Amino acid sequence: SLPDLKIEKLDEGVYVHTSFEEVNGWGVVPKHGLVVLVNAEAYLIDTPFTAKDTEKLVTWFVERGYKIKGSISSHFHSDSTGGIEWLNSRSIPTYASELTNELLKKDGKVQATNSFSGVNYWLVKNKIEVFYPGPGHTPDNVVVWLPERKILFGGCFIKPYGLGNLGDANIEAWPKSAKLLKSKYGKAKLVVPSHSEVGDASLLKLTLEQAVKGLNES
Ligand SMILES: O=C(O)c1cccc(CP(=O)(O)O)n1
Ligand SMILES: [Zn+2]
Ligand SMILES: [Zn+2]
């Protein structure tokens, strides 16, 4: 009996959604994503683990007057993409990078209906930016930046107290990718990881230290 989906306000127009799954070798894993409001329109930053929780999440915001304009998934693992099939069935636009869609396709999973390619991409120009720091947790992991609020969604790339599941990780590249992320977003007020609590910009530093440490054990 996994805990319920939770939705809590992080800042003006920015909510954190947390869903839960039992994953072998890890136990009950919490997963944070965002919902970002731009006027009367809501954007999902990562989907919950499941269709059920994705539907709950969507229902919560629609019942409060927000139209769901789209979702973006930060990498191909199901804790970011589990909801895409359900969103597609409701004609809600889903986005992922070209690489992410390729990895979903390779794994026989449903793909996002929209893809983007390149280091930077505006999901919503001047409001929601996507940035690729390079391989780390996965080859495809991206982060989402909210310039108006100085909030960085780091997804499963931000790992301040341990790197987590290394199955698809690029441990060689992660310290350099972390370095780039830190340089770009040292100015962040808040950094939102997938699996640990919201913090400030120090989470960027800690991730870099954890990545360097993980690489050291060769
Ligand atoms: O390191 C991680 O991001 C991590 C670890 C355990 C579990 C999960 C969730 P999934 O099994 O969907 O990758 N993620
Ligand atoms: Zn992952
Ligand atoms: Zn994860």
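The numbering of chain A matches Swiss-Prot: 21-238, in order.
Per the header: X-ray crystallography, 2.0 Å.
Each residue, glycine too, has its Cβ placed from N, Cα and C.
Annotated Zn(2+) 1 binding site per Swiss-Prot: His95, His97, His157, in sequence order, evidence recorded as experimental evidence. Under DSSP, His95 (Zn(2+) 1 binding site) is assigned to coil, being neither helix nor strand in the three-state scheme.
According to Swiss-Prot, the Zn(2+) 2 binding site annotation covers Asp99, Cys176, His215, on the basis of experimental evidence.
Under the heading beta-lactam binding site, Swiss-Prot lists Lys179, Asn185. There are 17 other Cβ atoms within 10 Å of the Cβ belonging to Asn185 (beta-lactam binding site).
The Cβ of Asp99 (mutagenesis position) has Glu41, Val49, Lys51, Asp66, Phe69, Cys176, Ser214 as same-chain neighbours under 8 Å, each 6 or more residues away in sequence. Under mutagenesis, Swiss-Prot gives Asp99 to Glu with this note: Drastically reduces catalytic activity against cephaloridine, imipenem, nitrocefin and benzylpenicillin. Despite mutation, two Zn(II) ions are retained in the active site, in vitro.
For the mutagenesis of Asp99 to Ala, Swiss-Prot gives this note: Almost abolishes catalytic activity against cephaloridine and imipenem; drastically reduces catalytic activity against nitrocefin and benzylpenicillin. Only one Zn(II) ion is retained in the active site, in vitro. The structure shown keeps the original residue.
Within 10 Å of the C-beta of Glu105 (mutagenesis position) there are 15 other C-beta atoms, taking all protein chains into account. Record note (Swiss-Prot) on the mutagenesis of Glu105 to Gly: No effect on catalytic activity against ampicillin, various cephalosporins, or imipenem. No effect on resistance to ampicillin, aztreonam, various cephalosporins, or imipenem, in JM83 E.coli strain.
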| Do any of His95, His97, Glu105 (recorded positions) have a CA within 10 A of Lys179 (beta-lactam binding site), and if so which? | none
| Cβ-Cβ under 8 Å from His157 (Zn(2+) 1 binding site), same chain, 6 or more residues apart: which ones? | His95, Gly175, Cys176, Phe177, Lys179, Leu183, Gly184, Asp188, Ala189, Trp194
| remark: Taking only the CA atoms, the spacing between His215 (Zn(2+) 2 binding site) and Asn185 (beta-lactam binding site), expressed in whole angstrom, is 11
| said: Cβ under 6 Å from an atom of ligand 3: which of these recorded positions qualify? The list is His95, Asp99, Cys176, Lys179. | reply: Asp99, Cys176
